[PDB]
Every structure is written in C-alpha cells, then in structure tokens.
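Novice: Sharing a structure here in structure tokens format.
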Amino acid sequence: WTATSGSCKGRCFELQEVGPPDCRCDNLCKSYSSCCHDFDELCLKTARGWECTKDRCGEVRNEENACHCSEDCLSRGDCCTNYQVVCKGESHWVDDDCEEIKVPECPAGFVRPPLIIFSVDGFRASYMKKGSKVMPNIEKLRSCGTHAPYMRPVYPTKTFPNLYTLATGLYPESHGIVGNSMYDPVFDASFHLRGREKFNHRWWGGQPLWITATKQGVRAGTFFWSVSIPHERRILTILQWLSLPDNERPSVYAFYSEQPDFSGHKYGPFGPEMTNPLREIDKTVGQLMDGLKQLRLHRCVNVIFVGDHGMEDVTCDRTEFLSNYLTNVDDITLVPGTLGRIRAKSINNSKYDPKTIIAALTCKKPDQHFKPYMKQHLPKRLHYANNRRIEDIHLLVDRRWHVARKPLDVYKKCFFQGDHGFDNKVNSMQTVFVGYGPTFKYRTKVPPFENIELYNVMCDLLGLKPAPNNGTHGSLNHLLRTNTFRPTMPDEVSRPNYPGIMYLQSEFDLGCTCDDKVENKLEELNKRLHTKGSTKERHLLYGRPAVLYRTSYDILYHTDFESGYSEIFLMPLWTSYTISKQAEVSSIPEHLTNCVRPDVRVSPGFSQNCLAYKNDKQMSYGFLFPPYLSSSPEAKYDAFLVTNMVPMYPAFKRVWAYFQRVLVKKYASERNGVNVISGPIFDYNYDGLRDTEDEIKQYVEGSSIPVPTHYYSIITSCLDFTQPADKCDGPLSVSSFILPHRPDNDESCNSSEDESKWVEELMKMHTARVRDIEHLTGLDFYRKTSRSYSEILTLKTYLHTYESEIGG
Ligand SMILES: *[C@@H]1O[C@H](CO)[C@@H](O[C@@H]2O[C@H](CO)[C@@H](O[C@@H]3O[C@H](CO[C@H]4O[C@H](CO)[C@@H](O)[C@H](O[C@H]5O[C@H](CO)[C@@H](O)[C@H](O)[C@@H]5O[C@H]5O[C@H](CO)[C@@H](O)[C@H](O)[C@@H]5O)[C@@H]4O)[C@@H](O)[C@H](O[C@H]4O[C@H](CO)[C@@H](O)[C@H](O)[C@@H]4O[C@H]4O[C@H](CO)[C@@H](O)[C@H](O)[C@@H]4O)[C@@H]3O)[C@H](O)[C@H]2NC(C)=O)[C@H](O)[C@H]1NC(C)=O
Ligand SMILES: CNC(=O)c1nc(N2CNc3cc(OC)c(OC)cc32)sc1-c1ccc(Cl)cc1
Ligand SMILES: [Ca+2]
Ligand SMILES: [Cl-]
Ligand code: NA
Ligand SMILES: [Zn+2]
C-alpha cells in the first residue's frame, strides 16, 4: 500500500527515500508503483521539448516548460542544456578545442571534483572506432581523456551481473548477482528481470559505490532511473542536483542508457538500424557536457563513460536443444540462452544424476556448440562457482549460439538478431571505457583492463576507502593524474629454510629406484656451488615468491631450477627456471625412464614415496622442472629428485608432457627466452582461494600426498623481445595458465588425436592472470624487479586472451 494522496510539490527527484506508505517523488518511485498523484505533472514536464530556440531567449519564466530559456535559468539551475549556445552566442562543448585539465577548475564551495558515471548498456568496444563518425561528443571524450581500446566485463556478460560488478568491485559469485535470472535454494526464491523480487535487498551482496560513499560522508545522487523517465530528463535532473547548495549537493551521480543494447538485440550489433541509437547516445553526452559547461563544471567533473558488455550476432536458428541429447528432458530445469545452467526439476527426485547428464552432453555431435562442465571445472579465470545460486552443471555456449531445453521454448516462450552473455574473453562481448576530467590523464591510451578494477578507482576519485573487493588496488594508477593509491607489498609471513646435506641415501625407504650410481674438483666443486645457489640469479629473475601464510618450507637450489618445497604438502609450492632462446630439448634417457631419487636435503618423513604411486592405480606422477630441458646430462639427475615430483593422472600427463617438451621451448624461441614458474594448486571448495591442509579431499592412495586440483605456470619475458628474458632492462611480458588436473580429457573433444591438435587449445581456454594464481596459492610474485610496484600490479592483472585483434 502507498497513500498516493501526498504531493511532489518542491520534492521532485528528492534524494532521501521516503518510507512507505508516505508517497515517493524520487527517480525510482514509478518502478515501485509509489509516486505521489502529481509526480508526472510536477516532475516529468515535457512542454516545449528540450532545446531553447531563438524565440524563447529571455522569455518570461513559464513553470510548465520542460526546461527554461529565461534570464533566471542559470541560477535556478534549470536551463535547457543548449541555452547558452542559442541565447548567449556560446559554442557547444564538442566544438571547443580540447585543452588539458591540469587542475580542477571548480566553483567555490565545491570540496572535491564530482564524479558522473555515464553507463551505456550493450556498448560493444568496436563501436568506438566503427561509429566514430556519428558520435563526435563521445569521440572527443575518448581522444582528449584517458581511454582503453576495450574493457573486459565479468562472466556472464549479462547486464545485472556487470552493473553490480561495476558498483562493487566484486565477481558475481561474491556479490550474488550471478545471472539475469536466478534461483536461491536457501531462500527458496527466484530473481527475474520482470517483477518485484529483484528489488529485495537480500539478492545484493557486497558494498556498492553509493553505500560506500554514503557511509564515509560523501553524498550520492540516486543512481537508478525508472524506465519511463526519458534520457533528457535524467540529464536535467543531474544538472539540477549539481546546482544544490554545497551542504545538500551530491558528489557522485550515475546516468544509465538502455541503448544501444535494446536495438542491438533486435537488429544485431552492426545492423543498419544501429546508427540512430549511437547518434542518440552521443546527443545525450552532448547535452550533459553543454550543461556542465553552462554551470562552469566542464573542467571540474570527472566523467566516466563505461559499458557493461558488448553484443554478438545470435539468431533463433543457431539454437542447440537439450531434447536432442537428453532422454529425460523433463526431469531438468534449464536457465537457457547464451549460457546454460542445469538443475533437477524437483528435489524429491532421487533418480536425478549429474554425471549421467554431463555424459549425455559431452562431445555428442561433431559440431557441438556448447560444452558441459561441472561448475568447479570451469576455467578459473571466470571465477564462476562459489555461490549456491550457480547450478552445479554449466554449459559454456559458443559465441553466436543459444542453448534451449526444447524447440517449443524458442517459438512459444525470428524475434531477435543480437545477444550477449558468452565467455568474457570473447571479442564481441568487450565493452568500453573512457575517463575524462581533472583527475584523469590527458590524451592517454591505457591497456585493456577488467571492470572489477573500477570500483577502487571510483573510490580513489572520491577520496573513499574501498570496501574489500576483487580489484587489485593500484593496478589502474596509470589512468590517473593524481589521487593515486600507493600500495605496499604484502609482508612475507613464512621464511624459508635453506637445508643442506642432512640425510644419507640409506635412511630413505620410499621404494624408489634410479640407475644413477653410474659416477676431481673440476665438477665436484661446481655441483656444491649449484646446490648452494650459484646459478640462482639465472633461474629466479624477479626474486623468490613470498609466502603469505604460516607454513614450513625449504628453498632448494639446482643447476637448472630453484624451488620452494613445502614440508606440509610434500611437494613444491613453486618451481622457477629460465629457458633461453638457445636452450635445447633432449629426451629422457632410456635408463632413466622410471628414475626417482631421494633428496638428501629433505627428510624421509617429509618426502613423497614411489610405492604410493605404484599402489594407486589411477595416479601417476610428473615433474615440475622438466627433465627435457636439463642443461646437461649431469644436471638431468636433479630433475628426477623426489622433491621435484608431483602427482598426475595419466590423462593429465599427456597435457603436461607436451607443454614441457614442446611448448616451453616454442615460447622461449618466440619470446627470446622465458622464465617459467610452475606449481600445484589446491582449491577443493572452488572458492578461488588457497586450501588449507584440512580442506584437501583427495590423496595419493595410502599416503599423505595431497592431489592438486590444478597446475599453474607463469611465463615471463622481456616486453622488448630484442632483449633476452634473463637481461631485460624494462617492462615485462607475461602469460599464465591454471590447468585443471582432471582424470580424463573429456573436456577436449579432439583428445584422441596427437597433442599438437588439442593441447594448446585447452591451455588457451585456461589462460589466467598472475593474480588468480596468487589468490589460489597464497604466494606473492615479482617482489624484486626494477619496475614500479603499480606497474607490477598491472602486470599481475594482465590476461593473455588469444583473441584476434579487435576491429576487422
Ligand atoms: C573477492 O573479494 C571478496 C571480498 O573480500 C572475497 O570474499 C570474502 O572472502 C572472505 C574470506 O573467505 C569472507 O570472509 C568470511 O566472512 C564471514 C562473514 O560473512 C558475512 O559478513 C561479511 C561482512 O560484511 C559479508 O560481506 C558477507 O557477505 C556474503 O554473504 C552475504 C549473505 O550471505 C551475501 O549477501 C554476499 O553476497 C556474500 O556472499 C559471498 O560470500 C560468502 C562467504 O562469506 C559465500 O558463502 C557466498 O557464496 C558468496 O560468495 C557475509 O554476510 C565469516 O563468517 C567467515 O569466517 C569463518 O571462517 C573463518 C576463517 O578464518 C573463521 O575465523 C570463522 O570461524 C568462520 O568460520 C565459521 O563459519 C564457517 C562457514 O559457515 C564454518 O565452517 C566454521 O566452522 C565457523 O562456524 C569469513 O571471514 C568474506 O565474507 C567474503 N566477502 C564477500 C563480500 O564475499 C573473495 O574471496 C574474493 N575472491 C577472490 C577469488 O579473491
Ligand atoms: C550496466 N548498468 C550499470 O552499470 C548501471 N545501470 C544503472 N541504472 C540506472 N537506472 C537504471 C534503470 C534500469 O532499468 C530501467 C537498469 O536496468 C538494468 C539499470 C539502471 S546505474 C549503473 C551503474 C552506475 C554506476 C556504478 Cl558505480 C554502478 C552501476
Ligand atoms: Ca579453496
Ligand atoms: Cl542468466
Ligand atoms: Na599409479
Ligand atoms: Zn541485452
């Protein structure tokens, strides 16, 4: 109930929300069916349109008019946005030369430059270049301000997850908005685009920018606009609020456009009908900037022009149907479209089995346009698992395709030519970022970055302390002229031991053998030097990784590699080695095929044992530093140390072997040498975070050897590839991956072929940021470089996507 009898007189677009059933006059009241009776008449005036004309200049104020052209309008804050152009001979903002904004140029009583976020739905990154002819206002913001060639959204690349990720800095699994449609089993409640459930606060976790601001004494405009408020009125309202007295005036505002997404769905991302919505958005930017200039705020306000996701060509005839795969199609609920999420239609059905569902969906047709995953097996870069609203079964749908349950769902539940939602590394899902204002840099292009990073910057722009979030604060300092945040490196928590020779071979009863008793101060001094670290500067190029949790571990030096060996997990946390452009690949000698060697620096009690692997019929082992890349025959023995061994399924060893034998060398030739850091990851509860020992669900049979869920590698070289990786004077270049450690290669439909046809494709899907590895391991990398720490943060957030170059 709302007592709609009260009145909006002097309350139009009020900022505090009045508690029901007092009637509302704020910008969301329509959405709630709760506006006062006179809201439309008073607050949504439209008479005369939105532009001054020659003949309105100096008019006597008529309060009925949508906006005013009278002499008093500047100080009332309510002129048409083009008032000074038409009536005072001023130029439009877009017609002015751009001029660096070195300092904020703000009216008196402004305590900080205000922030205005101009968010546009479905604004695909290539529109910046492809529509530049019809968007001069946007083009000027882009060329004069700071811009990225594109910005990466979060998965899924849908509106509500991205809007709220923008607002909170959090992955959808943490903020809770995991799709446009959701079921929460604990509330037994459903969230949908249409309807009132979406308004319930329980869906929205984390702390969005407006709440962060409010809590810290920074006033915020109300960010959300009822759909029937036209864009012109949204702009005028923001501008009116900007005229409030100092003590009442917000410092942060949002405008939202439903375009170009809306037309994009109907016409496709480059339909000829798309020119007009792009022109109209640009005109709205024009209105805002002319309005700021009238208020003398165009060199005072920071403006962020930001999209949520792009748009791809998708039509009804590119739909896959679960009914062509599944026998019991009516025993499941599917969330359909550009992703698939599956659960049991009823919780009382105990004949529901995920494994059989996954199998009926795995590599079943030649050209299959979606791939089933249990959510914990999805690419860790998606961070899409640790939420009860995300169904255990997931379908990653190929770009340009839909998945649906049955053909009737598509003609009774074609109409559309565009959609979005696909994997966030897909080129057509990329969106835009432009920052313009005193706090942003002048004419600066910055590399592509992820939208999870912006909450921190928005907080920096307003002098706020960000709530805890998934951005890496400092990684976007390079976008800013001032207000940079200067983070410190985290402190190391555990210091390593440096064990020397402490154990005789006969103390080890591990059931391991090696044909190695097949052996002076020429070499005998040289080996001692190598075991004490004489080559460490070659193989440990950026310092040792720091351990940021309490544990017991040893540093182990070798000719060809250095490792941080965990006495708790019985394997290295990391293994670091450098392969130059010139290194050669050898094979494992025949006599060394099953060789494993006790490490006389590390006790029997803290070593793996070969017998466990022998007894465990599912589990084999591999090596972290690869024997194929040994610098010499003698050095090769080091690679067979029990301390360099890790458990691997035979199916995974196919992947790992090819990476270590073929691919490391390939990257060293292409990148002029590479440094590799590899190790295990344990994330049994799929939370993206390092497991403690008591969270491990699988061990090598009969032992306390924990089985990794994933293996990572970080591959660093010199960004200027004319310099070798081990003598790099400047910026670095990185790619990383987090490969799932799976007992089968079901994920790879072409796996029965030779690894040269399928392994590299798998590795690309599981591309990762260094930061994702840090969360997963409790390690901090790149602690000793010659680079600034902010630059290194930006490196750690880098994602190598393998997409072709954005454009054409
Ligand atoms: C991305 O950035 C974020 C933000 O930093 C990272 O997420 C944080 O991770 C923290 C560490 O894991 C986690 O800390 C826990 O908080 C618990 C208190 O939780 C509430 O309070 C906070 C504070 O305001 C709030 O933000 C939380 O919000 C979550 O839940 C609400 C309501 O359900 C949702 O609205 C919201 O969406 C959010 O959900 C997300 O997080 C929860 C987990 O908190 C998930 O379950 C959801 O799926 C979703 O992802 C909460 O309202 C606190 O109780 C925890 O403490 C336990 O564990 C510690 C170990 O040190 C121990 O000291 C305690 O004993 C305690 O154990 C007890 O509970 C256990 C579980 O029931 C039980 O097993 C034990 O036996 C004990 O009884 C813990 O400190 C933090 O809450 C989240 N924050 C957010 C916003 O998600 C995220 O990790 C980052 N991701 C990556 C990849 O880096
Ligand atoms: C992709 N979108 C956004 O990021 C976004 N959208 C907004 N509005 C405002 N009014 C509105 C009405 C809608 O429906 C009518 C709507 O539907 C989906 C969305 C919105 S505000 C905003 C935003 C602005 C700043 C920050 Cl920090 C975070 C988010
Ligand atoms: Ca974990
Ligand atoms: Cl969804
Ligand atoms: Na075995
Ligand atoms: Zn859309």
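Residue positions begin at 1 at the first shown residue.
Per deposition record, X-ray crystallography, 1.9 Å.
Positions of Cβ are set from backbone N, Cα and C atoms, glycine also.
The domain 'SMB 2' annotation in Swiss-Prot covers 48-92. Looking at Swiss-Prot, the entry for mutagenesis of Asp121 to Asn (Swiss-Prot position 171) says: Abolishes lysophospholipase D activity. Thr159 to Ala (Swiss-Prot position 209) appears in Swiss-Prot as a mutagenesis experiment; the accompanying note says: Abolishes lysophospholipase D activity. For the published mutagenesis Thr159 to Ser (Swiss-Prot position 209), Swiss-Prot gives the following note: 15% of wild-type lysophospholipase D activity. The annotation 1-hexadecanoyl-sn-glycero-3-phosphate binding site is assigned in Swiss-Prot to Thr159, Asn180, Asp261, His420. Annotated active site, nucleophile per Swiss-Prot: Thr159, in sequence order. What Swiss-Prot says about the mutagenesis result for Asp261 to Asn (Swiss-Prot position 311) is this: Abolishes lysophospholipase D activity. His265 to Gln (Swiss-Prot position 315) appears in Swiss-Prot as a published mutagenesis result, with the remark: 20% of wild-type lysophospholipase D activity. Recorded in Swiss-Prot as a mutagenesis result, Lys380 to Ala (Swiss-Prot position 430) carries the remark: Impaired secretion. No effect on lysophospholipase activity. Annotation source Swiss-Prot lists Ca(2+) binding site at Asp683, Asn685, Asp687, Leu689, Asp691, citing experimental evidence.
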Novice: Give me the sequence-ordered set of same-chain residues, not including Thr159, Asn180, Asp261, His420, with a C-beta within 8 angstroms of the centroid of the 1-hexadecanoyl-sn-glycero-3-phosphate site's C-beta atoms.
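Specialist: So the additional residues around the site are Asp121, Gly122, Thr157, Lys158, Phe160, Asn162, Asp308, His309, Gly421.
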Novice: Suppose we draw a 10 Å sphere around the Cβ of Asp121 (mutagenesis position). How many other Cβ atoms does it contain, all chains included?
Specialist: 21
Novice: So the record assigns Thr159, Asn180, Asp261, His420 to 1-hexadecanoyl-sn-glycero-3-phosphate. If I measure every Cα pair among those residues, what is the longest distance in angstrom, as a whole number?
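Specialist: Per the listed residues, the maximum Cα distance equals 14 Å.
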Novice: For ligand 6, which among the recorded positions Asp261, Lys380, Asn685, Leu689, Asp691 have a CB under 6 Å from it?
Specialist: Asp261
Novice: Tell me the Cβ neighbour count for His265 (mutagenesis position), meaning other Cβ atoms within 10 Å of its Cβ, over all protein chains shown.
Specialist: 18
Novice: Anything from the recorded positions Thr159, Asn180, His265, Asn685, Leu689 with its Cβ under 6 A from ligand 2? List those in sequence order.
Specialist: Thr159
Novice: With respect to ligand 4, which members of the recorded positions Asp121, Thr159, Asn180, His420, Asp683, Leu689 satisfy a Cβ distance under 6 angstroms to one of its atoms?
Specialist: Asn180
Novice: Check the deposited model and tell me the whole-number distance in Å separating the CA atoms of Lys413 and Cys414, where 4 residues are unmodelled.
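Specialist: Taking the Cα of each end residue, the distance is 13 Å.
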Novice: For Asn180 (1-hexadecanoyl-sn-glycero-3-phosphate binding site) and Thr159 (mutagenesis position), what Cα-Cα distance in Å is obtained after rounding to a whole number?
Specialist: 7
Novice: For the C-alpha pair, I'd like the distance in angstrom between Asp121 (mutagenesis position) and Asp683 (Ca(2+) binding site), rounded off.
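Specialist: A Cα-Cα distance of 35 Å.
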Novice: Three states by DSSP: which one describes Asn180 (1-hexadecanoyl-sn-glycero-3-phosphate binding site)?
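Specialist: Note: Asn180 (1-hexadecanoyl-sn-glycero-3-phosphate binding site) is coil by DSSP, not helix or strand.
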Novice: Note that 2 residues are unmodelled after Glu519 and before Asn520; then state the distance between the two Cα atoms in Å, as a whole number.
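Specialist: Roughly 12 Å, rounded to a whole number, separates the two Cα atoms.
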Novice: Can you tell which of the mutagenesis positions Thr159, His265, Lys380 lies nearest to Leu689 (Ca(2+) binding site) in space, using Cα positions?
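Specialist: Checking each of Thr159, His265, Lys380 against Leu689 (Ca(2+) binding site), the shortest Cα distance is to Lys380.
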Novice: Spatially, and counting Cα to Cα, which of the recorded positions is closest to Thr159 (mutagenesis position)? Options: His265, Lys380, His420, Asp683, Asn685.
Specialist: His420
Novice: What other residues of this chain sit with their CB within 8 A of the center of the CB atoms of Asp683, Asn685, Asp687, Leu689, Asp691, the recorded Ca(2+) site?
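Specialist: For the Ca(2+) site the neighbour list reads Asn386, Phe682, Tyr684, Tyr686, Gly688, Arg690, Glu695, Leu776.
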Novice: How far is it from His265 (mutagenesis position) to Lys380 (mutagenesis position), counting Cα to Cα, in Å?
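Specialist: Cα to Cα, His265 (mutagenesis position) and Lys380 (mutagenesis position) are separated by 29 Å.
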Novice: Using C-alpha atoms only, work out the spacing between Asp687 (Ca(2+) binding site) and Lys380 (mutagenesis position) and round it to an integer in Å.
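Specialist: So the alpha carbons of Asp687 (Ca(2+) binding site) and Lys380 (mutagenesis position) sit roughly 10 Å from each other.
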